[PDB]
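Novice: Structure incoming, see below.
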Amino acid sequence: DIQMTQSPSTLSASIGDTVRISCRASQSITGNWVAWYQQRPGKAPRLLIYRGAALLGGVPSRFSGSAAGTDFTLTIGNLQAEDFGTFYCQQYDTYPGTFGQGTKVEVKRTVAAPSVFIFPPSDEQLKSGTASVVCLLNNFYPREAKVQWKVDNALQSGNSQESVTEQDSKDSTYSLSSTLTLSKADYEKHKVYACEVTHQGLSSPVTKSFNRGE
Amino acid sequence: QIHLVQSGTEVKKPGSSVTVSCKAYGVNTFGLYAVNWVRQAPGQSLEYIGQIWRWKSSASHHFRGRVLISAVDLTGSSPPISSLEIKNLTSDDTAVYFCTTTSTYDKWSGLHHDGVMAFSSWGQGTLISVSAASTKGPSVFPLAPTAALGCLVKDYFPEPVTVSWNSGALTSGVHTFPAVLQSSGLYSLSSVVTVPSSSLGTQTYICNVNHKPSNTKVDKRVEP
Amino acid sequence: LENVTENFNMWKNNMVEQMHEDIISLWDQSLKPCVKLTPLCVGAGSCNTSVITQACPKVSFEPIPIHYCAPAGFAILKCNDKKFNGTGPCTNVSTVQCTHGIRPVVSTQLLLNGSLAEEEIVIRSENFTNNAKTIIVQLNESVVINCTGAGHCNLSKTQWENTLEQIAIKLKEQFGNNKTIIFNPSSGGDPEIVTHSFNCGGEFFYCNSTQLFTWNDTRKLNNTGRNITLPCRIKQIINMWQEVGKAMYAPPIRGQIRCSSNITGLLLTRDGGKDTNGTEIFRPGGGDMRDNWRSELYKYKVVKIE
Amino acid sequence: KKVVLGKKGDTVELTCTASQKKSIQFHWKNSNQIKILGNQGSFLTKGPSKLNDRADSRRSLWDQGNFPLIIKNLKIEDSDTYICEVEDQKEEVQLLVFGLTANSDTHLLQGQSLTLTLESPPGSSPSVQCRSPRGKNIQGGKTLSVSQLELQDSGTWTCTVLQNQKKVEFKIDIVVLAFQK
Ligand SMILES: *[C@@H]1O[C@H](CO)[C@@H](O)[C@H](O)[C@H]1NC(C)=O
Ligand SMILES: *[C@@H]1O[C@H](CO)[C@@H](O)[C@H](O)[C@H]1NC(C)=O
Ligand SMILES: *[C@@H]1O[C@H](CO)[C@@H](O)[C@H](O)[C@H]1NC(C)=O
Ligand SMILES: *[C@@H]1O[C@H](CO)[C@@H](O)[C@H](O)[C@H]1NC(C)=O
Ligand SMILES: *[C@@H]1O[C@H](CO)[C@@H](O)[C@H](O)[C@H]1NC(C)=O
Ligand SMILES: *[C@@H]1O[C@H](CO)[C@@H](O)[C@H](O)[C@H]1NC(C)=O
Ligand SMILES: *[C@@H]1O[C@H](CO)[C@@H](O)[C@H](O)[C@H]1NC(C)=O
Ligand SMILES: *[C@@H]1O[C@H](CO)[C@@H](O)[C@H](O)[C@H]1NC(C)=O
Ligand SMILES: *[C@@H]1O[C@H](CO)[C@@H](O)[C@H](O)[C@H]1NC(C)=O
Ligand SMILES: *[C@@H]1O[C@H](CO)[C@@H](O)[C@H](O)[C@H]1NC(C)=O
Ligand SMILES: *[C@@H]1O[C@H](CO)[C@@H](O)[C@H](O)[C@H]1NC(C)=O
Ligand SMILES: *[C@H]1O[C@H](CO)[C@@H](O)[C@H](O)[C@H]1NC(C)=O
Ligand SMILES: *[C@H]1O[C@H](CO)[C@@H](O)[C@H](O)[C@H]1NC(C)=O
């Protein structure tokens, strides 16, 4: 099958910008049998351009398609609010048709360090036999962030999960949750619980912590 | 104007089989439009499954022998319908399945190249979630305290749950995170709010949680 | 046959519009009215009527078959299948020089002397779901119908009874088997659409098709009648099919006008009903002569050379 | 989502326009998808609708890409949301049929009150406002009245039915009287 490798994985832009997304096919496509789609979070993709450069009926002309050698690129002029989201390229030169991995286009903003908070398990949860420790990172930009869990100073692996909101429509920031889960038994055993966060906005990795029972 | 209307969400046990449907409003006859089915696993890109073109059906290598695709012309009571049958479901079949249509009437169009094509109309998608879990209402736990506070909505199935604060009167500064799927095969999510530290003993905060598939509704007061 | 897979859309076929426009011009030099009235508005509501008076030569307009051969830089593609929706990807396509001989018969409600359905009775529709889109029925066995300027047409009650059945059965086989199929006369509208209108000997016949479309999926109507007799009427003042406007043709004169055509198809149009209990009501339709042309070009499509 | 108001017993014209000036396929249906009347190219097709014998378009305007839907002898019940499926567009237009009918004879003694009743469709809340021959701008949503029918009101009254940016006149004659001089 033909492989389509898409570039870059994410890019940040402003309203009114011109943006370029590229896709390299693993073989030449003489016929220009390539298509571009947009997908907004929660919705079905929409066809924007087909045959490399042809605009589908109803698609704004600020979208255009181009090709050179094995590379195909989508250009977006005068970037608009409804344009943000994820874009995919597709070859239909040879069976079966295949898609690129996709490109996320998000809103550019000044750097903002997360506000960081940590929540011990509630007494009600402890009563029901489980313990969840939650760390919150609120309203930060850019999205890239690392959070590590330490208990009794020991790095925690495989017992945590993270969740990230969509980029906020009004302040263009992200928020993120990390939840550390363990048995009521181990929770009651150890003393200090710590969330360690690293982010561009932070001159140095910030640690929020508590001692069980304070 | 073409609107493709797919059948609703299904929750299916491993080993089971399912059939998803697509009503093609605005489509004359599948003699003039090809149907292509496509799926998208969560946080993944898109993958071609198979097609029916000129009343001739077929499936990609990865799905051959496991999938039947059919289409029938109808009128009056219903528009033309296509369906996709999938046998022996496993966890890696969990995804959003899209039905898709492309006119084949004009050979010169450039939407299609000898049966391989771009997809000009899309359905909303249907989620097929493959799981042995049985329906279960959540537990709700307080996340007690500019300060932050919230609610942990733990161990429910299936999606979705909805969360408001103070019956909807508090919306500014509220973040309700996408659910995560735990190792137990049950979901969990949290909802948080940031508030001024000053009002903490003056103002009341309650999260209203609704899980309709289990008919569960809880109202949890969150206190310092 | 051509070894390739292409798209077809009789409902958006361009040859239809190319023939239609031809058939119209085949009418402007064969059947010329004594007077032709046509709307003329600037947009300001007020609309004067443009009148035209020319000679009114009585000619026995007898349609000649028409072929359609692709010139150069162009090729016609024919679809092959015993049951083709005429709107999708055709598998057994095949390039042809000229389309079969087609006799541009202009009529409403019934398609005369068209081309029969090879296999069985087929019914195409740009959308059967839409109670606004004409349903073009294609008979696999024509039903002779003889009209005369004497004032009527005779049809076989037998053949017509069967036909409504083998049509009524193909309908529910598209709208739901567990659905009752009924046939009622025109709902209303222009004389040309409400009755089975058509032209014979240059005379515009208007046959009342009530006995042809009042079939209940229960009873019959062959008491003391061997043949169906539609009370037809020839009009001089008619609404034009070529374009909004009336047109007056000179009275009949030939000692006798007669027609014997093959009911090779119909143009039905079921009523919405707003999703009411299985009781689809289909009535005569047509008036948009293109559907006609369509019923003949449903399996064709001219394309540019490569 | 256009809206038109009409007076019971009058003729209203729900418009519907095609992009270009070309007589093309169009069709008038009501909320229940019941076909009112469309066109068969150059012919007019009237559907099953109860508005059949009272529905009608304007052939002449079809060429100017115009395909109205005139409804005559308008009935309160004729009030509805008539779609107009044209060239894949659904120009859903609204139709409200109000009916102002005074109670007691136009002839009414002096002083007594004058009661007006506005017949209207369900889910419809218009706001009427008649204007005496002198100037009484008295208001009445559905049912108005003139507390004390003063002798200077005995004459033509100009009401008005407000419903979504639109309104319909309803001139009414009123006659005040005496004991005599
Ligand atoms: C799944 O299909 C396979 C062949 O694809 C067959 O061997 C097997 O019996 C099926 N499994 C079930 C549970 O039906
Ligand atoms: C009648 O139609 C003509 C168009 O030829 C227009 O110019 C004129 O204003 C209309 N009024 C008359 C003359 O009746
Ligand atoms: C089609 O025609 C054949 C004979 O030509 C007839 O036997 C068959 O029943 C028809 N199909 C129907 C019922 O539409
Ligand atoms: C119609 O006329 C033909 C001769 O052209 C005759 O064979 C046939 O029986 C007639 N059909 C009727 C009157 O049913
Ligand atoms: C018709 O509907 C289904 C077929 O889809 C059938 O099982 C049912 O018994 C029938 N019911 C009616 C409408 O009579
Ligand atoms: C003939 O048609 C008229 C309307 O065109 C209808 O009212 C009348 O009842 C019909 N007569 C017959 C033959 O039943
Ligand atoms: C259809 O049914 C009605 C009433 O049941 C009857 O009056 C009418 O004659 C029937 N149509 C015919 C003639 O088959
Ligand atoms: C009904 O009438 C037709 C002729 O009009 C006749 O051929 C048929 O046998 C009659 N029905 C029966 C079987 O009595
Ligand atoms: C076509 O119509 C004539 C006129 O009645 C008929 O005699 C002839 O057999 C028909 N031929 C066809 C198309 O079968
Ligand atoms: C073909 O149909 C036309 C209807 O316009 C009829 O006048 C003609 O006689 C038919 N063919 C024959 C048998 O002449
Ligand atoms: C279908 O028949 C009528 C349609 O007018 C409806 O009132 C009824 O509920 C439906 N079912 C019956 C009683 O046959
Ligand atoms: C015709 O047969 C050849 C066999 O080599 C095949 O390549 C081609 O796709 C076929 N065309 C049709 C009818 O689809
Ligand atoms: C078209 O080709 C298919 C594939 O072999 C064959 O089944 C069909 O009979 C052909 N149709 C005709 C008769 O042209």
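The numbers used for chain D are those of Swiss-Prot, and the residues that appear cover 26-206, in sequence.
Note: Cβ is positioned from N, Cα and C throughout, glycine not excepted.
In case it's useful when we look at the structure, here is the feature table from Swiss-Prot:
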- D:26-125: domain 'Ig-like V-type' (DOMAIN)
- D:126-203: domain 'Ig-like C2-type 1' (DOMAIN)
- D:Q65 to Y: Increases the affinity for MHCII; when associated with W-70; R-85 and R-88 (MUTAGEN)
- D:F68 to I: Abrogates the interaction with MHCII and T cell activation (MUTAGEN)
- D:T70 to W: Increases the affinity for MHCII; when associated with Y-65; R-85 and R-88 (MUTAGEN)
- D:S85 to R: Increases the affinity for MHCII; when associated with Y-65; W-70 and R-88 (MUTAGEN)
- D:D88 to R: Increases the affinity for MHCII; when associated with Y-65; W-70 and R-85 (MUTAGEN)
Novice: Could you give the Cα-Cα distance between D:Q65 (mutagenesis position) and D:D88 (mutagenesis position), in whole Å?
Specialist: 13
Novice: Sort out the sequence-distant neighbours of D:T70 (mutagenesis position) for me: same chain, 6+ apart, CB within less than 8 Å of its CB, listed by position.
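Specialist: Long-range Cβ contacts: D:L62, D:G63, D:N64.
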Novice: Just to be sure I understand, if DSSP states are collapsed into helix, strand and coil, how many residues of the domain 'Ig-like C2-type 1' (D:126-203) fall in each?
Specialist: 0 helix, 31 strand, 47 coil
Novice: How big is the gap, in Å, between the Cα of D:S85 (mutagenesis position) and that of D:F68 (mutagenesis position), rounded to a whole number?
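Specialist: Per the Cα atoms, D:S85 (mutagenesis position) and D:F68 (mutagenesis position) stand 12 Å apart.
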Novice: Using a 10 Å cut-off on Cβ-Cβ distances across all protein chains shown, tell me which of the mutagenesis positions (D:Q65, D:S85) has the largest neighbour count.
Specialist: D:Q65
Novice: From the Cα of D:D88 (mutagenesis position) across to the Cα of D:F68 (mutagenesis position), what is the distance in angstrom?
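Specialist: Given the Cα positions, D:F68 (mutagenesis position) is 13 Å from D:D88 (mutagenesis position).
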Novice: Name the residues of the same chain, 6+ apart in sequence, whose Cβ is under 8 Å from the Cβ of D:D88 (mutagenesis position)?
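Specialist: Counting only residues 6 or more apart in sequence, the Cβ neighbours of D:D88 (mutagenesis position) under 8 Å are D:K46, D:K47, D:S48.
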Novice: Quick check on the domain 'Ig-like V-type' (D:26-125): DSSP residue counts for helix, strand, coil, in that order please.
Specialist: 10 helix, 44 strand, 46 coil
